[PDB]
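Asker: I have a structure here, written as structure tokens, and I will follow up with some questions on it.
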2 protein chains.
Amino acid sequence: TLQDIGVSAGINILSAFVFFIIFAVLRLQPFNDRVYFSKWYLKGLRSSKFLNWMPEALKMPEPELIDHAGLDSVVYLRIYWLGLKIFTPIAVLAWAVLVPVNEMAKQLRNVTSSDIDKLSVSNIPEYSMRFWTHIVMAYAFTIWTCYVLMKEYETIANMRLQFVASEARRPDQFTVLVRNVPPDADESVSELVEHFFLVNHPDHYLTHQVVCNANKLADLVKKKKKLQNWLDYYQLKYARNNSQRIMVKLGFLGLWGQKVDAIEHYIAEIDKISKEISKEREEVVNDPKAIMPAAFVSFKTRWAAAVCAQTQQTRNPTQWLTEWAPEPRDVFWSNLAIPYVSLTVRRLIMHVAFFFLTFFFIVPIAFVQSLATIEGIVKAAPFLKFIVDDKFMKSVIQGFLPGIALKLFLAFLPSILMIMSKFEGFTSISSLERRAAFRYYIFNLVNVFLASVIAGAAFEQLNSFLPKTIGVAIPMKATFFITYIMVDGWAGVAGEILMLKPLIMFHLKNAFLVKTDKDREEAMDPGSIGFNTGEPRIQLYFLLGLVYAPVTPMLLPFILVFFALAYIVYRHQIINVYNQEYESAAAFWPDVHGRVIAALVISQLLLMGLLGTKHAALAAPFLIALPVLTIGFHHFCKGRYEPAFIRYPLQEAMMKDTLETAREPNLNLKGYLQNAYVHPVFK
Amino acid sequence: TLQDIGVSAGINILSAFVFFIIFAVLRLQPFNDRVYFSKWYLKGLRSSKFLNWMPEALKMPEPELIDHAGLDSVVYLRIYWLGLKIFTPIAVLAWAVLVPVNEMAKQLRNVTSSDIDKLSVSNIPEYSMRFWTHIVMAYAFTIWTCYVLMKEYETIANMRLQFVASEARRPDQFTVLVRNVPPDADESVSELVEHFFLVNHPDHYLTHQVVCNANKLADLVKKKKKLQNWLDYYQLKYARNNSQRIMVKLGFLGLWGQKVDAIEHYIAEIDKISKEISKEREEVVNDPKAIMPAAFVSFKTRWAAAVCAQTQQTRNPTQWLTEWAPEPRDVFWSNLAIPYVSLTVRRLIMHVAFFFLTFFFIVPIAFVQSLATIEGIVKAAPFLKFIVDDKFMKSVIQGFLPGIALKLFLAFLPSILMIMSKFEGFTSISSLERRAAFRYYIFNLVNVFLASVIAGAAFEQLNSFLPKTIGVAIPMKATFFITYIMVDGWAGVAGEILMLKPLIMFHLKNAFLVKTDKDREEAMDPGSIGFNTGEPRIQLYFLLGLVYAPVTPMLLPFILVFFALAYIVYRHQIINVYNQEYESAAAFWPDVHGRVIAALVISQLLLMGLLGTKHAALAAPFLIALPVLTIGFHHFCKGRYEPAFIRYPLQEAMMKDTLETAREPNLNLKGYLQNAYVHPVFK
């Protein structure tokens, strides 16, 4: 139904262009320049007609951006350049051979009920030349994709090695985290670690740092910060207009409280919380059982740090488990209070919760796939019946409401998955987001692709009135995919550049919360690159574009548009907003390699599930080779490069430390490290 | 056909008992005591009515045997104790529930042609109670096997840790082998390694040793040794009887040579070969291009050695590849002349050769499975037709000729697989034999189990005249398995204890080759434990016993007999012969864990392939769980214990080195190590 595609594309191009215009209007205004130019303030480079920025973004080269935002963001954006590198030959050759097989003569808005139309290129049985060409194309597609990811993986590896070589000092290039300290009745954990490492690591141990469990104190200090926010807001309200409210601590859910002045209320409760903070501080600093069986341990050289990170320590591999340590900003200090014993319990519980969610969630996807000619209830006929209601507005609905509905029902999902990986326990934001991304990708591949296509094949003609079924169900699913890629591709990228919610929160806090200056830096909140959201969306688009690559080229151009548009929009954003919260130098890239490989193999399997419907069609002896070839090449690249992403060589550590000690022969490493990792709460 | 089993078992018990008798006769004779008591001569514990040894062997405890032969042999024998630990409950419960389902009422010599007999427990369709009991039994079988291998794997791990802790000094507890030295135009390989390690490993590098390529010199020195053997034999012939032969260097393939005296011949050719050895020695010691890009590198502590072994060195993981080093006796000095570039070429070529062999080899297995009522050609009727020829001798043939034929056609196969893994290139006898064992197990599982069962299902009634097929073909295959387990179980173990070929070679060399004393140690050749042969046979028996465990318990007792018999025979042998050629402290045990797991999962899959023939029989929701549970538990144990077998912890190295330096504060490590690893040819 090409007209549905047309009207949806038109309305979305319009909405995107409107969004770009409003962005120009709000950006050119300097009185809110802070939010649209968060960076250059955090970097300290500034203080205090519309498409003009599109050429502006594509000016700053790669190395300067790397120095600017960090290699993380650069590679995360390079993902899009990758995908375009895969797909542009995909688009050209798919549209160049698949369609001229003989829009000229393809599906052209057809349905399976055409049991009498009997159009030319319609079904399986023999189609020798057609099927062989399809196979040859699938083969060459996979060949090209393999070449591309091999080259890209090599480049990312070289980039990461060069970066960490030239990277300056960080207090986590020595420190290593050791898990599972076996308890002893007499010796405290700290001195256990001291003895172990003094005797086990000679000439290289420098100092350790016991991990505490102040999660209760962290909770109460967050409570204090919240209460101070409330005090400041209410005080600004009183200053602006002299009046005291009787809200019982909530206003909305506030009971029949008096709060005649409410200033004495807040000052007294703030004092109470502060003094209880004092008692909590003293008791946590005076409690051995608060000590946890882990402690950050700092070395004297990168060499020793790497060596102790990459090798086991004690006979029992569940005992004294050692691993690289993140930045003091990076480590999630609320998950070092979970003993390693209950980790697997938590992990399996979260697997259970994830399965229940990915199963409860087919109900919304089916409710979305109800996008068919079925309309509202009969009792509201005057409500849902108008002059025509079935001419063009129906194309608008079929091309618009599905996309917006699905994108609305994938709204809280990253929040839920972040909660899942958080209470799972990982202690490092980098790994938290990588895990949540993996989970969200699994969620997408299960629910919002396979569940949708199966449900669609189910609704019309009722599973064909009780392989050959999907062999006529795939195309209209390509249609729904075009609709959704529109809505949560181009319009979504527009919303990304607009930055609405941070803007409005910024203005609200300036109006009500901010009382003076120097809180602007506190007030301004550049967010983050949001890897957990950006990564799975693009991986889904890889999945969908490859699986439809030889079946229907009509999908590809929309993919290519989205890739270029997001590339440019995110380059601008990274340059000007979205500071890197942590710094994991190209950590996740093997995840990309794997997930793209997985989408590739799924593509080949589904192409099998279509083509092989004719038994003994002489197709299986080729189509089964491709999944194996993909997996074999994936192991080739895994073992050929992934080292640089998974584990740090030693000659590099030696070279880096030689150069550092040449430049700075008078660095007090011990003083620099001892106060690191103490705790955010502990000053 | 129970009578075939009976006659085969009877003749094999007789032949085994005869073999034990001849063994007693030859052992009690002291004039050949050397060969049947090879050890206690190599260990230097001795110089210069029949079942009496069976209690004698089961006296010496485990630790003393470990100190005697080595932990390798102890665990290799403990394999059998393992298997009995699995199977005894398997036998008891299989025979206790499977048969009393209701020999009393089971297959009892039936064929699929009984389309009118229509016996009770015969086919699939519903058999609710029977099939559910079969399922429950498969479940409990797998549970028990999992418990057993978990406990056994734990014990082997504890044993290996304790052993290497108490193990005394060996010149390969420091040395590490480094592969792929990147060539440089000016610097030689040795000094490249010197610079790299002095700068990269400080305070711990001790010395290296360049790997040479004297494989040509090794070949010519083996030629010299062979020629000296020929000289000694011919000289003893002349001394015994004064006569000179005219054999032209081969005798059999000897041409019309003169050899009027042939003593001047051999002395002159020996001199020529010796002087050419001299020139070869000088040119190899004076040739840079003979140097290979690898060199044995020795450290000062176990700590440093382990650290440099378990961590990558240079950016390129194909460059300077480092790995643990074996003993000077252990390393296969003929495969250090193969550059790492051509290794993968060789590996793939050997995969090709292995596939062609495992495919050409179905022809002999089918020729064996021709064991049916088909007899010799018609033209030889007086030759193959006798008074009866079809009463009892046919049972003898059907229970005897298959076993002997198959065991004869698996004769050269370990030799071929050793050649395969040798010219593949591995440099370490330990890994050579482990790889050859893996290959031989693959060969068995492909050809001599699956090919045999499929061919058998194919011959009778011609694939049932063009699942349900094997569902009546499995039993007679259990019959053929009983026959073969007989022949190459019990009789094979008898032959193992008899030690015929080393005996006869020993007597021949004493008679003809030996000229004096002090060559007895040279003359005596205890062979080796022959892991490459013993391991796959027992793994095959695991495969077969587990796959038939709930289908036909009648197989199990023969397995149990073989296990106990080989346990005792090999305990005796290990005690008294079969010195350990190398010493890999429980290296291969994870291979055992994996291969038994593989047999277990294959068992569960075949039980599926039988039981599920009734579609929707409510069996699949359980039978698919078992393979996954097995694989999951296998990863549980892998990650929970395999460390101790795959990679050496560090606290252990530190403790060992502390204790050594406490005991021997005056050990010249450098002098002790520098001359190690030089080459066997180089003194």
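Going by Swiss-Prot, the residues shown for chain A are 3-50, 71-124, 131-494, 502-718, listed in order.
Backbone N, Cα and C define each Cβ position, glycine as well.
Among the mutagenesis results in Swiss-Prot, A:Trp75 to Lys has the note: Abolished activation in response to poke without affecting activation in response to stretch. The residue drawn here is the original one. For the mutagenesis result A:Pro77 to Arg, the note given in Swiss-Prot is Does not affect activation in response to poke or stretch. Quoting Swiss-Prot on the mutagenesis of A:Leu80 to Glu: Abolished activation in response to poke without affecting activation in response to stretch. According to Swiss-Prot, the mutagenesis experiment A:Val335 to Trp carries the annotation: Abolished homodimerization, leading to formation of a monomer. In Swiss-Prot, a mutagenesis experiment is listed as A:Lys435 to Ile, annotated with the note Abolished activation in response to poke; when associated with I-536. The mutagenesis experiment A:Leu438 to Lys is recorded by Swiss-Prot, whose note states: Converts the channel into a constitutively active phospholipid scramblase. The annotation that Swiss-Prot gives for the mutagenesis experiment A:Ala439 to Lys reads: Converts the channel into an osmolarity-sensing phospholipid scramblase. One entry in Swiss-Prot concerns the mutagenesis experiment A:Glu531 to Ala. Its note says: Decreases the stretch-activated single-channel conductance by 1.6-fold. Among the mutagenesis results in Swiss-Prot, A:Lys536 to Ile has the note: Abolished activation in response to poke; when associated with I-435. The residue drawn here is the original one.
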Asker: Which secondary structure state does DSSP assign to A:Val335 (mutagenesis position), in the simple three-class scheme?
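Answerer: In three-state terms, A:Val335 (mutagenesis position) counts as helix.
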Asker: Over all shown protein chains, what is the count of other CB atoms within 10 A of the CB belonging to A:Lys536 (mutagenesis position)?
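Answerer: The answer is 10.
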Asker: For the mutagenesis positions A:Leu80, A:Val335, A:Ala439, return the ones with C-beta distance to chain B below 8 angstroms, or 'none'.
Answerer: A:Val335
Asker: Can you tell me whether DSSP puts A:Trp75 (mutagenesis position) in helix, strand or coil?
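Answerer: Going by the DSSP assignment, A:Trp75 (mutagenesis position) falls within a helical segment, counted as helix.
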Asker: So if I draw a 10 Å sphere around the Cβ of A:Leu80 (mutagenesis position), how many other Cβ atoms end up inside it?
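Answerer: Around A:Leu80 (mutagenesis position), other Cβ atoms within 10 Å: 12.
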Asker: Whole-number Å distance between the CA of A:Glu531 (mutagenesis position) and the CA of A:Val335 (mutagenesis position)?
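Answerer: Computed Cα spacing between A:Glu531 (mutagenesis position) and A:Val335 (mutagenesis position) is 43 Å.
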Asker: Under a three-state reading of DSSP, tell me whether A:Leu80 (mutagenesis position) is helix, strand or coil.
Answerer: coil
Asker: I'd like to confirm something. Which of the mutagenesis positions, A:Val335, A:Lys435, A:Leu438, A:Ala439, A:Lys536, has a Cα closest to the Cα of A:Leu80 (mutagenesis position)?
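Answerer: Of the mutagenesis positions A:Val335, A:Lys435, A:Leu438, A:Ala439, A:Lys536, A:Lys536 has its Cα closest to that of A:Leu80 (mutagenesis position).
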Asker: Taking only the mutagenesis positions A:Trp75, A:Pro77, A:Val335, A:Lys536, which one has a CA atom nearest to the CA atom of A:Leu438 (mutagenesis position)?
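Answerer: The answer is A:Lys536.
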Asker: For A:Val335 (mutagenesis position), list the number of other Cβ atoms lying within 10 Å of its Cβ atom.
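Answerer: Taking every protein chain into account, the count is 25.
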Asker: Check the Cα distances from A:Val335 (mutagenesis position) to each of the mutagenesis positions A:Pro77, A:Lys435, A:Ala439, A:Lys536 and keep only the ones within 10 Å.
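Answerer: None, since no candidate lies within 10 Å.
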Asker: Select one residue from A:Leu438, A:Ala439: among these mutagenesis positions, choose the one with the most other Cβ atoms within 10 Å of its Cβ.
Answerer: A:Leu438
Asker: Based on Cα distances to A:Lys536 (mutagenesis position), point out the closest of the mutagenesis positions A:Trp75, A:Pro77, A:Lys435, A:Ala439.
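Answerer: Nearest listed residue in space: A:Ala439.
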Asker: How long is the line from the C-alpha of A:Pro77 (mutagenesis position) to the C-alpha of A:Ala439 (mutagenesis position), rounded to the nearest angstrom?
Answerer: 32
Asker: I want to check the contact list for A:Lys435 (mutagenesis position): same chain, sequence separation of six or more, C-beta distance under 8 angstroms. What comes out?
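Answerer: Expected: A:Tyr519, A:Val522, A:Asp523, A:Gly527.
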